[PDB]
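Contents: one structure, followed by commentary.
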Number of protein chains: 2
Amino acid sequence: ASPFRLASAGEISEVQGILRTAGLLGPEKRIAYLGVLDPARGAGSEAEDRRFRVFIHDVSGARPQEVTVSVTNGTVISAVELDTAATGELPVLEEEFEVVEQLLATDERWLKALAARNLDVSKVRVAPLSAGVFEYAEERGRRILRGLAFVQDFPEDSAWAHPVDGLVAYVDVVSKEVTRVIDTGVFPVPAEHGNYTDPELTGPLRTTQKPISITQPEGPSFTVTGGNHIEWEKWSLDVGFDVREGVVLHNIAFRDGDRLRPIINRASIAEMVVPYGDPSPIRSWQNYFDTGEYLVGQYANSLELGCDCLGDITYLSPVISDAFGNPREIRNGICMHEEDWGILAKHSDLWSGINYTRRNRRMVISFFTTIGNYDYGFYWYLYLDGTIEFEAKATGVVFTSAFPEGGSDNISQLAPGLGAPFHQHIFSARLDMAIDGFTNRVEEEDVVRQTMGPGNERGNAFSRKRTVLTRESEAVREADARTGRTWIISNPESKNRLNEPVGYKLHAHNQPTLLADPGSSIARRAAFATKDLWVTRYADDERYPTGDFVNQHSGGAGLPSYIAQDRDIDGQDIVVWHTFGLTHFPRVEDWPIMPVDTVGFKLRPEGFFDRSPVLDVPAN
Amino acid sequence: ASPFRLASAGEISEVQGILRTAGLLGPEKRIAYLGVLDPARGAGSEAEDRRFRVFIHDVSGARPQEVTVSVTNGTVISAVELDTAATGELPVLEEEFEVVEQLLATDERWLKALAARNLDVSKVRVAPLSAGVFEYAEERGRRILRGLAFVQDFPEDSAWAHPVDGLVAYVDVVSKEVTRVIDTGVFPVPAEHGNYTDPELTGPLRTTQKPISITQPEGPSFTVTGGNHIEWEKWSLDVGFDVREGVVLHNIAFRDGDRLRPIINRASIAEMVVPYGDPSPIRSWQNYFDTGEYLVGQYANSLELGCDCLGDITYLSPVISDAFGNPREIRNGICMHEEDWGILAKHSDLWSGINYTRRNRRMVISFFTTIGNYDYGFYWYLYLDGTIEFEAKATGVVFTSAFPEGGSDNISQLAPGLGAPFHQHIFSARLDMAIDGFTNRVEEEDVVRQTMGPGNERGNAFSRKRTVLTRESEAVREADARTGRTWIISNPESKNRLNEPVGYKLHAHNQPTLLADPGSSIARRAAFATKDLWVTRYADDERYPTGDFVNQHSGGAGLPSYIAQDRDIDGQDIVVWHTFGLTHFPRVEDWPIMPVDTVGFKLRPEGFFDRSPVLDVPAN
Ligand SMILES: [Cu+2]
Ligand SMILES: [Cu+2]
Ligand code: NA
Ligand code: NA
């Protein structure tokens, strides 16, 4: 019944049928993206209309299309031909990944480079990586992938332990031609294996860990209705899934007494970029847009009970489309459970004699994706006290290179001859805010130090200041950890009982933003990553901080173009875009498989409630 | 057996007997501090010699003494008379706190002030607070507490809801004299109650929370031997307890194959200061040194199973001395347990076909203390992957004032007429480092941005730089979150298999440091709090960043005086002092009892191991 329900297999089958009969899904066609559209802004919107947006690739070389279809009515709403030299290429297709290694295997330049290194071509794996936009004029308007080589000594070997440095190839995956093979010189291929299940490397497994049993004898405290609507400890929300963004949270609201109060209309990780900082021409082009170029939802893992998700787990199994429009279920792709979270509030009062302790809990919604060597967990947390938090967990295998004999300023050494280039992992959270409704504004809050003097004779005073961001041209902000900078999203038309506007405070981790030179290709294409906070006026078609078609787009799309409209954001329907990331100088302990590291952000109530919202939590 | 064992009731009783026999503990004497001294440097040294340090107060006004006793040999090692106007007063005695309200109840100036406000003296509670050092020359050499008043409407009422603003009194607790009563004018006493167990305020309690059961069917994975020696998942350490510092961790080491490798010799929270930022003369003197002035271990809570500590809990019950030298047990004062901690490492490899997931866990050592309205939890965590982390949890009831009718730049409004002054909670962690032994150095690591140009033609490269801190005069450092600044503690004489020095990296939260004007009394007394990181050469008598005697002590002791020695710290026995804290602008949601907020730091291995140290964790 809900317009925010997960897409079903039947809906995807109907989209396939509509496209086929319209002549848009012949045998040369591939679906590169398919997803449901959110309802347009309408508090009186009643008529059910489920619409899907589709990107259609053509393997014969014809122009791709963007298509919108109504599943409810069985109609094509619009279909537009794309000029990819102008607006960007379509996301990378899973089936194009295999093409790179196969094409190189019969290319004479590639074979000569391998023969010089005495490598068997049947043992050489090629990582197919996005191309970006650099100096090669012949690439404009063509779908290019670049390939880096790794040796697999046997079928179960970790090829990441054996990079083939000094070699890179560029491939046109539509015309199926190898455009360039660059061989800058022979580097020894690192010889140690990195097989983390080999007993020779692990040694004897520990026998010291005793079980931790986490159970809910009465079942969980949350309810799931209509497939994806969650109610838990005054929270209300809908859990969506999109093949590009992954888990999306809709309609986050909090039931305060008799009233359901909105907080966030839509929360997602709208882009994720992994830029590499090695100036070698073998890798200086390397930048993954995992969300925009690869689509993180389509590589979501099936999560196994007792290993990936521990406790009383409720699973969702989202459905996506394959390249031909058939539905594909991601079994157990989303874990939902509640977790104990220590002490919530505690006080032992001498004067009253009352001893008071209460425990905290959080609701966890998570999924895990795998893109080549890296694995990322995406965690959303809801706490009893109104806090909302996101956490990304990075693990997997680090991307490797040779370690040059005379050291390096841009690569760390992991093992003899084995390097790991410096890189970042930078996320963009898109928060379509709805603090008590859609009339919102953002204030920047800094600590203010005060000088000893009149009115501050002991030199102890300190204060704070708030600056309203009133237009998009002034809403591109930088962190300042030294002054305790945070941002408050408030509703100027909704006051608490003290006659102050209700609000929520965003607490950032204040990690470094994009390090690349401001003139670089990556700084132009990932402009969102150069600043910590952006605020835009809501618009239906401003979905991603990098634009709709990220692959091989020349730059400037997304947030810089949106902000240029300079719209009023002072008491309006606004969107907060928060950049946050990890700067990774790999350490020896990251090899041969990396222990999890984390980064995130949180939002806490700031005068949203009239007092603590957890006074009604029992002692239990 | 072990020289690091917890003090026993018998040892404390024996110290009492030795002091009495020596003529140092007659009826006029009180023990203000008693604690065990750590062994001096020297592997083995005196086979068994348990020494105790005692601060002895005299209620008749005679000079106090610092005494060191050998309980093993039954001897006083040294006893020195203290000149407190020079070197500082002893810590506040529990029995002195109750003196203040009783003395004020018979003072005509106090009674006149309450009569002007129509307040019944029998309902007025007085919070007795440390005095600091300000402009009052008569206080030099005297033990002073300052009192702020709160109304308690009935015996179970939360007095914190009803501050009596405009009124403060100063009390000499030895001579039992009220030195000054200051009345700057009548403020309305806020009338709303703050009784968080009153059903009128809580509403009906939630019935929605289903139980979470955490059990360990085979018991915990750690062993406790010798009373306080812990072995867990390759970690080895001793859990100490000191009445001033609270939980102290000794001899933190990691079993790497056959070798027990030291990491940290001694870790503690060696001071904590809570400065208030309200320039009202009623509160502009207000600064708590909870560790140095009050002694946080003295006020440790007894922790209740299932409420405070959940799971399979092992308790320690440390013994402290009362003011007369009798042993007092803090029953269940320390909780120890292991916790599941999510995914440790995970990778699904396309080329090898191997899917791999492992789970993390942490060992938790915690205690909670209550000082007046505030309650603080101290948590130490050890993780499977070698990470060490500390977390402070702040809760309790915020300190209140009137909210002035025209508003305030230094006070938040919590309820009608009720304010909460701005303040900070700042901690100093003292880490006596021993990375693979005692020859250590500290490097400051910054990210380095690189300009597009020759050798970086695409403008993507970035790097890092490390700067060795070689002498104490250059080892007073500030955070820089924008450049990703961290500090590495390494052993230049112990190399990993890649011939790089082993190390650990300190990751700070980069919160603001002390905000007070640098000329203020609090900036001089809490100089440690003005900088994020200090490194000193180890010395036996350099224990606290504020010196031995903090109460009513001006500047002149502590870290600024230690650093002046300008000792060599490049490959020497060194101590890291890290300042970290919360800046608290109270919100409505903090009232009437505050949900937990947190701050901390962590240390992660940085080439300490030759590869990931958790390859031998089983799948389960
Ligand atoms: Cu990384
Ligand atoms: Cu506070
Ligand atoms: Na909005
Ligand atoms: Na040391």
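Residue numbering for chain A follows Swiss-Prot; the residues present correspond to positions 9-628, in that order.
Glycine is treated like the rest: Cβ placed from N, Cα and C.
Among the features that Swiss-Prot reports, active site, proton acceptor is placed at A:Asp298, with the record citing similarity to another entry. For A:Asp298 (active site, proton acceptor), the same-chain residues 6+ apart in sequence whose C-beta sits under 8 angstroms from its C-beta are A:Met280, A:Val281, A:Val282, A:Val304, A:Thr377, A:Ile379, A:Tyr382, A:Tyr384.
Marked as active site, schiff-base intermediate with substrate by Swiss-Prot: A:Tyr382. Under DSSP, A:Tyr382 (mutagenesis position) is assigned to a strand (E or B) in the three-state scheme.
What Swiss-Prot lists as substrate binding site is A:296-307, A:379-384. In the three-state DSSP scheme, A:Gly305 (substrate binding site) falls into the helix class.
Per Swiss-Prot, Cu cation binding site is recorded for A:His431, A:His433, A:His592, and the stated evidence type is experimental evidence. Counting every protein chain shown, 21 other Cβ atoms lie within 10 Å of the Cβ of A:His433 (Cu cation binding site).
Among the sequence features in Swiss-Prot, the mutagenesis site A:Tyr382 to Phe is noted as follows: Loss of activity. Here the Cβ of A:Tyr382 (mutagenesis position) has 19 other Cβ atoms within 10 Å, regardless of which shown protein chain they belong to.
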(message) Quick check: of the binding-site residues listed here (A:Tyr296, A:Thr299, A:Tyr302), which one has the Cα closest to that of A:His592 (Cu cation binding site)?
(response) A:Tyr296
(request) Measuring CB to CB from A:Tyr302 (substrate binding site), give everything in the same chain under 8 Å that is also at least six residues away in sequence. (result) A:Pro99, A:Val100, A:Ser138, A:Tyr296, A:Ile379
(message) Going by DSSP, is A:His592 (Cu cation binding site) sitting in a helix, a strand, or coil?
(response) strand
(message) My understanding is the cutoff is Cβ-Cβ under 8 Å with a sequence separation of 6 or more in the same chain; which residues meet that for A:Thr299 (substrate binding site)?
(response) A:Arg252, A:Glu253, A:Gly254, A:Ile277, A:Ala278, A:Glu279, A:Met280, A:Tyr552
(request) Compile a sequence-ordered list of residues in the same chain as A:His431 (Cu cation binding site), six or more apart from it, whose Cβ lies below 8 A from its Cβ; state 'none' when nothing qualifies. (result) A:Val282, A:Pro283, A:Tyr284, A:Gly285, A:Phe407, A:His592
(request) Between the Cα atoms of A:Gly305 (substrate binding site) and A:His433 (Cu cation binding site), find the distance and write it as a whole number of Å. (result) 17
(request) With the Cβ under 6 Å from ligand 1 as the test, give me the qualifying entries from the recorded positions A:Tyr296, A:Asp298, A:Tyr382, A:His592. (result) A:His592
(request) According to DSSP, folded down to helix, strand and coil, what is A:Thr299 (substrate binding site)? (result) helix
(message) Can you tell me how many other Cβ atoms are located within 10 Å of the Cβ belonging to A:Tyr296 (substrate binding site)?
(response) 22
(request) Would you list, in sequence order, the residues of this chain other than A:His431, A:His433, A:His592 that have their CB within 8 A of the centroid of the site's CB atoms, where the site is the one recorded for Cu cation? (result) A:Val282, A:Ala402, A:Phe430, A:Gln432, A:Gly589, A:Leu590, A:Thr591
